[PDB]
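Since the structure comes first, as structure tokens, the remarks are kept for the end.
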Amino acid sequence: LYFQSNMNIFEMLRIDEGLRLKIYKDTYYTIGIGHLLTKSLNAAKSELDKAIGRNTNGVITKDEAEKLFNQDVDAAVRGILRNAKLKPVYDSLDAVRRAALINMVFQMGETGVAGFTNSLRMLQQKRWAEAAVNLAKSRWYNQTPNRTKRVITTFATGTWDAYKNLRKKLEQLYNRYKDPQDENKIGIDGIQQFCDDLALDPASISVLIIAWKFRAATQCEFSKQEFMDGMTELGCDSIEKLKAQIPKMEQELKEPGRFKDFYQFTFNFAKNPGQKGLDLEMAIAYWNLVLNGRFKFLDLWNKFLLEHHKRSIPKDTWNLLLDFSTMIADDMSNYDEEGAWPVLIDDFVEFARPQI
Ligand SMILES: *CC(C)C(=O)NC[C@@H](NC(=O)[C@H](Cc1nc2ccc(C(C)C)cc2s1)NC(=O)CC)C1CCCCC1
């Protein structure tokens with residue numbers, strides 16, 4: 001198995017497709033770099049466990065994801081060779097250009113790549129410039145403009161320059177924010193610098209929207225992995241490019257489905273690692289940021305919690321408050337006293353009703 005050509009392909013597709021260490025929901029059960037497990041979560045974990053050779057519980061290491069990737073590369077290579085429209089192109093290409101073709105197969109399947117009849121012809125004929133121009137005219141160039149440009153450059157040059165240069169630009173940028181006492185992460189100072197460079201306050205909602213798009217785990221913490229993967233997925237190689245992405249992130253929250261996802265992420269981001277709940281003071285601080293102009297009883301809710309609850313906020317209570325905020329009438333007349341709401345919200349309605 002180890003005799004086959006080589007593994008710059010793993011990092012190439014880690015940049016283009018991304019690496020997920022936990023079982024993710026695909027448009028179904030997927031892990032690593034696009035590795036399909038089945039078509040029940042118990043069956044997905046069963047397939048993953050048998051493939052890895054341990055009880056993973058849905059979480060794998062980078063090396064474990066690399067092993068699944070190599071199996072997917074080999075499967076793709078076999079498929080390409082069994083395809084009459086792809087094999088003559090594949091056989092004729094060098095190791096680097098073969099990797100760019102496998103990348104296309106990973107993204108749209110063999111049928112989709114086969115559709116580029118005129119472009120494949122130019123590639124087989126070693127007309128690199130003509131193929132680079134023709135592949136840019138395609139719709140594939142608009143779906144993934146960052147990925148497509150990288151793949152086109154790989155076919156045009158026969159080098160890893162597009163991926164090397166992006167990693168170099170991001171690595172130099174990372175050096176400005178990294179902690180002097182720890183290279184693998186961005187400290188308090190670095191986070192402040194990053195926010196300063198974006199001309200935003202670190203406690204602002206815009207920074208919280210960024211954290212949501214970066215899928216950052218904890219507030220006041222920012223790892224090299226989060227920075228590298230976040231910037232690449234957002235198609236940004238500089239602070240200016242990330243700054244220009246903020247209006248689109250804002251517009252996305254005007255859709256309720258995306259707002260629910262962002263609101264629920266805020267709980268996970270705001271909490272202290274090792275704690276299941278969110279401290280009252282921290283919850284109120286984040287509620288005033290995410291529910292500002294969405295919940296009429298927000299201040300009365302805060303006043304109620306500081307005077308009557310004085311305790312931690314669980315995940316379910318956090319999630320359910322968004323549902324309460326959107327259904328509740330201005331006079332609270334539509335509130336169901338025996339309608340599944342947590343005790344805390346029942347007590348809030350009882351406390352708030354005499355104050356109209
Ligand atoms: C001790 C400490 C850092 C602190 O003051 N924590 C509470 C306040 N939190 C913030 O100001 C955080 C700081 C940030 N953490 C990260 C982590 C990752 C990123 C990347 C770029 C995505 C960015 C930031 S900024 N800010 C936020 O959580 C955004 C609202 C603060 C006090 C009360 C108001 C909210 C929390």
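Think of each number as a place in line: the chain as shown, counted from 1.
Recorded method is X-ray crystallography, 2.4 Å.
The backbone N, Cα and C atoms fix where each Cβ goes, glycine too.
One mutagenesis experiment named in Swiss-Prot is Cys220 to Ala, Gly, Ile, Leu, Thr or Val (Swiss-Prot position 115), and its note says Loss of ability to stimulate cullin neddylation. Secondary structure from DSSP puts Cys220 (mutagenesis position) in coil.
The number of other Cβ atoms within 10 Å of the Cβ belonging to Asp346 (mutagenesis position), over all protein chains shown, comes to 15. For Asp346 to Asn (Swiss-Prot position 241), Swiss-Prot lists a mutagenesis experiment annotated as follows: Loss of binding to CAND1 and CUL-RBX1 complex but retains binding to UBE2M.
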Pop the Cα-Cα gap between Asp346 (mutagenesis position) and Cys220 (mutagenesis position) into the table, whole Å please.
34
Ignoring the 2 unmodelled residues, how many Å lie between the Cα of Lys39 and the Cα of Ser40?
7
Check the DSSP secondary structure of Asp346 (mutagenesis position), expressed as helix, strand or coil.
helix
Count of other CB atoms lying within 10 Å of the CB belonging to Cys220 (mutagenesis position):
9
